[PDB]
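Just below is one structure, and these are the notes that go with it.
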Amino acid sequence: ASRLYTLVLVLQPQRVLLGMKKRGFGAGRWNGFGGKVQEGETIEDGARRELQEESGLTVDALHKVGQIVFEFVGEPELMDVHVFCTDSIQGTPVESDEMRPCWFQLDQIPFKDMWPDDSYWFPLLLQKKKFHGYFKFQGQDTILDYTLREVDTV
Ligand SMILES: CCc1c(C)nc(N)nc1N1CCOCC1
C-alpha cells in the first residue's frame, strides 16, 4: 500500500520557487509545495490546493514531470509522490503558517538545505526530462537505496 502525495515546482526560465518548511515533517528544509492528497479530490486538484494553501498562488496549468516513491525504514506505508511543475503562476507568493517562499536562481539551488533526494532528481526536472524515482530512507538524512530513470509517460 502507498499513500498519495503531491509536489509542485514553479520553474521559470531563470529561477525556481521553493518554500522553507516551517512546521511538521521536514521543517527546516526548502522544498516544493505539496502534501497529502485528500479523499474526494484528484491528484492534480490536491497539488493545486496545497500550492494555494502554502503560498497563496494559483496556476493555469500543471504538468506532470515525475513520480517518486519513498520508503522510510519502519514505516509501513510507501509514499507515492506525484511531481508537477508550472511556469505561469497567478499571484505573488506569500508566506503561510507552513511555508516561507523564496525564489532561487537555477545555479543557486540550496541542495544542502533540501531533502537529500532532491540532489538526484532535481537536475532532471531542470533538464525538463520526465522521471521515475525510488528512495529508501533511514531517518530524514540517510538514503540507503535508490533508483532513478527517465521515462516517456509519468
Ligand atoms: C518526506 C518525503 C519527501 C522526501 C523524502 N523528499 C522530498 N523532496 N519530498 C518529500 N515530500 C514530498 C511532498 O509531500 C511531503 C514530503
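Residue numbering for chain A follows Swiss-Prot, covering 3-156 in order.
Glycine residues also receive a Cβ, built from the backbone N, Cα and C atoms like all the rest.
Copied over from Swiss-Prot:
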| type | residues | note |
| --- | --- | --- |
| DOMAIN | 3-132 | domain 'Nudix hydrolase' |
| BINDING | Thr8, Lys23, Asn33, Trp117, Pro118, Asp119, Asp120 | O(6)-methyl-dGMP binding site |
| BINDING | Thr8, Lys23, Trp117, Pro118, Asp119, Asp120 | N(6)-methyl-AMP binding site |
| BINDING | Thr8, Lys23, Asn33, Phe35, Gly36, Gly37, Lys38, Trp117, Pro118, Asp119, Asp120 | 8-oxo-dGTP binding site |
| MUTAGEN | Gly36 to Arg | Reduces activity by 97% |
| MUTAGEN | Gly37 to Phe | Loss of activity |
| MUTAGEN | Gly42 to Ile | Reduces activity by 60% |
| MUTAGEN | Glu56 to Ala | Loss of ability to prevent DNA damage. Expected to cause loss of enzyme activity |
| MUTAGEN | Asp119 to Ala or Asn | Loss of 2-oxo-dATPase activity, reduces 8-oxo-dGTPase activity |
| MUTAGEN | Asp120 to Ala or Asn | Mildly decreased 2-oxo-dATPase activity, nearly abolishes 8-oxo-dGTPase activity |
Residue among the binding-site residues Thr8, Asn33 whose Cβ has the most other Cβ atoms within 10 Å: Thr8
10 Å Cα neighbourhood of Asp120 (mutagenesis position): matching recorded positions from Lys23, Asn33, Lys38, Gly42, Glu56: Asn33
Residue distribution over DSSP helix, strand and coil in the domain 'Nudix hydrolase' (3-132): 25 helix, 55 strand, 50 coil
Residues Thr8, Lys23, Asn33, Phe35, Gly36, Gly37, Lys38, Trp117, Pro118, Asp119, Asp120 binding 8-oxo-dGTP per the record - widest CA separation, whole Å: 20
Recorded positions near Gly37 (mutagenesis position), in sequence order, restricted to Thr8, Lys23, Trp117, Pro118, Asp119 and a 10 Å Cα cut-off: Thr8
Recorded positions near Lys38 (8-oxo-dGTP binding site), in sequence order, restricted to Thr8, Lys23, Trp117, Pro118, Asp119 and a 10 Å Cα cut-off: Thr8
Cα separation, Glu56 (mutagenesis position) to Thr8 (O(6)-methyl-dGMP binding site) (Å, whole number): 13
Cα-Cα distance linking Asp119 (mutagenesis position) and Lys23 (O(6)-methyl-dGMP binding site), given in Å to the nearest integer: 16
Residues satisfying Cβ distance under 8 Å from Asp119 (mutagenesis position), sequence separation of at least 6: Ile70, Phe72, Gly135, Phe137, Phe139, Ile145, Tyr148
Length of the line joining the Cα atoms of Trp117 (O(6)-methyl-dGMP binding site) and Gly36 (mutagenesis position), in Å: 14
